[PDB]
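First up is the structure itself, then whatever we jot down about it.
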Amino acid sequence: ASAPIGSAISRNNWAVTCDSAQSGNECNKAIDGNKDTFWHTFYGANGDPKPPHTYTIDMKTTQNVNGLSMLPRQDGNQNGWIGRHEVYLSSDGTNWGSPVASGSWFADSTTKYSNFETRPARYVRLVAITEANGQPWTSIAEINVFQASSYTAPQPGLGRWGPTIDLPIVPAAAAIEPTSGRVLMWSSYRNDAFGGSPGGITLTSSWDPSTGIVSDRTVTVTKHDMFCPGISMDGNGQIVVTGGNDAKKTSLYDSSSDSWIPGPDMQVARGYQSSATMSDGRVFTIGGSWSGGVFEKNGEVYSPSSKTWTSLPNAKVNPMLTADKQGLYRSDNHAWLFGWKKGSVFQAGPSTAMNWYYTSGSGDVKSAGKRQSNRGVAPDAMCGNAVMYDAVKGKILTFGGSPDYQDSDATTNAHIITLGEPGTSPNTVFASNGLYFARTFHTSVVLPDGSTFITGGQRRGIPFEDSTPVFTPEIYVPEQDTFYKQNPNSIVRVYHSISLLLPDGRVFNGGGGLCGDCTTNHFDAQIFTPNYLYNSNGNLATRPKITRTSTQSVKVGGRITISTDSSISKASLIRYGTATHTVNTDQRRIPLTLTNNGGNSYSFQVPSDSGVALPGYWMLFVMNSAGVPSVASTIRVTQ
Ligand code: NA
């Protein structure tokens, strides 16, 4: 199950309108209180009018709406089950504006919801754009509207949440398809659960920011249930998904062909391990005792060229283990890994102990010291996040998490780690005064400007429970060494949520749950629009445009020339991300130094070090003096 974010509104006084209704299947059947009676559009003898179909509610009064429920026809028949939909609010009944929520509902008879940010409204409208099976009708047994306890206008200058994207599944794993710009999400063998999988199947779903279409697809070709895996975008631009429910499998997603390809089996079966792309396009993985057994799982490395997994037994997991109470089952999970110089992998935590992993010969691991500051040695921060916001200066921001995977209090601790040469002890200091809010299970993304957006989580880690939620996101401004609270959202994002940067510079935040019958499944996502996209008036700012790119594929050391429509002040490269269970080893930012060629023409050099400019796909963003970013240009960086 799922749940609405508010309280059901009294349907006493309501006035409802439909595009059609078959006698017996009248509009009002939908708000009668009887799950046995439903509204149904014309059929048979009345004809079969295709969708869109519409349900308009006049609540007669103004309420703080925050959601809606749609209980499908419970008579064993599928006819009229809403797939694609859009929800609109209106204070007047004429001017609706943009949908507050849209996406697709899974084809089943469970109550479906639309949770959205609170908005004062008198009129509601649900548009059924499609029928779950491609049929013409639309049926609704019961429809409810929810209200917030109160309404608080988002404050100016602190970004905005919305709209909500409804999905058929809990997006507990997501990636950005670099070629398409689509957000790819996967759950498990089921749309709402992982437990009891026969393995070999994965439900996936894609959201296209450009069209707003949510398209779903079952993957079986790779004979893998991709729940609880390792994710890395290799040197080739292919997404490497490893283990999880099918502990030894590897599945390869090729954005280019929009296809899933079976990969080689890992040497060791793992679940909940982290994997990281190396300076040579290879993928390194270590740990993962959630599945495939609980024992010391040393490193192994994947060669996209030979399509082999090679064990690196001397790349020892032991030094990176946290002191988790549940033991190894959790202690080797979600390592904060970063591919660095010369085939090295840096492990920034969660363990207090940081380490250098080497991939030559049978591997090696060297101690890089302890995460600490003037405030002390940092404790284990299981499920804390780690973001490399300046790969040129080797700057990594770390924050939140807790000593144990669950039933532990989250921290406010935040640190800056500055990496040097592999084998050396990096410098670590405290970040400002730490987070405004302790959190675990939160997610984060590095934005075009080098700031880090941090959202969701809870104060105390209790998987599948929406307790002690943090609704206030924070942004860390490196230049200022300051954290800034942003406008709060309304939907809890704890265990199993994700965040990804979209090519347009907005953040996609979604998921949480995946616990079957629980009422904590969130079959949605929301868009956060950072303040850099607005002007003072609260309207959207005008964005520089990249009118030209000399090439869309460059070698490390390579030079790119672009023309813009306006004079640009700054530019950055951001590696395409992948995310699951707080881990995102693919994203990183490179601040570029621009050569002003006159006539709004500029050139920049891509770092010559493939351990900085890890190969794969990147997004190029230009900023005007105002600080407004362009939408990204996609650049393939090859070694
Ligand atoms: Na009814």
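Just so it is clear, chain A uses Swiss-Prot numbers, and the residues here are 42-680, in order.
This entry, so its header tells us, was determined using X-ray crystallography, 2.2 Å.
A Cβ is built for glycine as well, from the same backbone N, Cα and C atoms used for every other residue.
According to Swiss-Prot:
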type	residues	note
ACT_SITE	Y536	active site, proton acceptor
BINDING	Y313, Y536, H537, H622	Cu cation binding site
DOMAIN	42-189	domain 'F5/8 type C'
MUTAGEN	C269 to G	Reduces catalytic activity more than 10000-fold
MUTAGEN	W331 to H	Reduces catalytic efficiency 1000-fold
MUTAGEN	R371 to K	Reduces catalytic efficiency 45-fold and substrate affinity 8.7-fold for D-galactose, but improves catalytic efficiency 8-fold towards D-fructose
MUTAGEN	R371 to A	Reduces catalytic efficiency 250-fold and substrate affinity 22-fold for D-galactose, but improves catalytic efficiency 1.8-fold towards D-fructose
MUTAGEN	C424 to A	Reduces catalytic efficiency 1.5- to 2-fold towards D-galactose and 1-methyl-alpha-D-galactopyranoside
MUTAGEN	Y477 to H	No effect. Improves catalytic efficiency 5.3-fold towards D-galactose; when associated with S-424
MUTAGEN	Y477 to A	No effect. Improves catalytic efficiency 2- to 3-fold towards D-galactose and 1-methyl-alpha-D-galactopyranoside; when associated with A-535. Improves catalytic activity 4.7-fold towards D-galactose, but only 1.8-fold towards 1-methyl-alpha-D-galactopyranoside; when associated with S-424
MUTAGEN	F505 to A	Reduces catalytic efficiency 166-fold and substrate affinity 9-fold
MUTAGEN	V535 to A	Improves catalytic efficiency 1.3- to 1.8-fold. Improves catalytic efficiency 2- to 3-fold towards D-galactose and 1-methyl-alpha-D-galactopyranoside; when associated with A-477. Improves catalytic efficiency 4.9-fold towards 1-methyl-alpha-D-galactopyranoside; when associated with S-424
MUTAGEN	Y536 to F	Reduces catalytic efficiency 1000-fold, but does not reduce substrate affinity
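The Cu cation site is defined by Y313, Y536, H537, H622, and by the 8 Å test on Cβ atoms against their centroid, the other residues of the chain that qualify are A213, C269, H375, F482, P504, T621, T623. A sphere of 10 angstroms centred on the C-beta of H537 (Cu cation binding site) encloses 28 other C-beta atoms.
Around the Cβ of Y313 (Cu cation binding site), a 10 Å sphere holds 24 further Cβ atoms from the protein chains shown. Taking CA atoms as the reference points, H622 (Cu cation binding site) and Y536 (mutagenesis position) are 7 Å apart. Cα-Cα distances to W331 (mutagenesis position) place none of the recorded positions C424, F505, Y536, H537 within 10 Å. Its Cβ taken as reference, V535 (mutagenesis position) is surrounded by 28 other Cβ atoms within 10 Å in the chains shown. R371 (mutagenesis position) falls within a helix when secondary structure is assigned with DSSP.
Taking the C-alpha positions, the distance from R371 (mutagenesis position) to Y313 (Cu cation binding site) comes to 9 Å. The recorded positions listed here (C269, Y313, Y477, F505) include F505 as those with a Cα within 10 A of the Cα of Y536 (mutagenesis position). Within 10 Å of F505 (mutagenesis position), judged by CA to CA distance, lie the following recorded positions from the set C269, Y313, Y477, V535, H537: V535, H537. You'll find the Cα of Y477 (mutagenesis position) roughly 30 Å from the Cα of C269 (mutagenesis position). Cβ neighbours within 10 Å of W331 (mutagenesis position), excluding its own Cβ and spanning all shown chains: 24. Taking a C-beta cut-off of under 8 angstroms and a sequence separation of 6 or more, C269 (mutagenesis position) has the following same-chain neighbours: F235, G284, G285, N286, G312, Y313, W331, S332, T621, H622. Around the Cβ of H622 (Cu cation binding site), a 10 Å sphere holds 23 further Cβ atoms from the protein chains shown.
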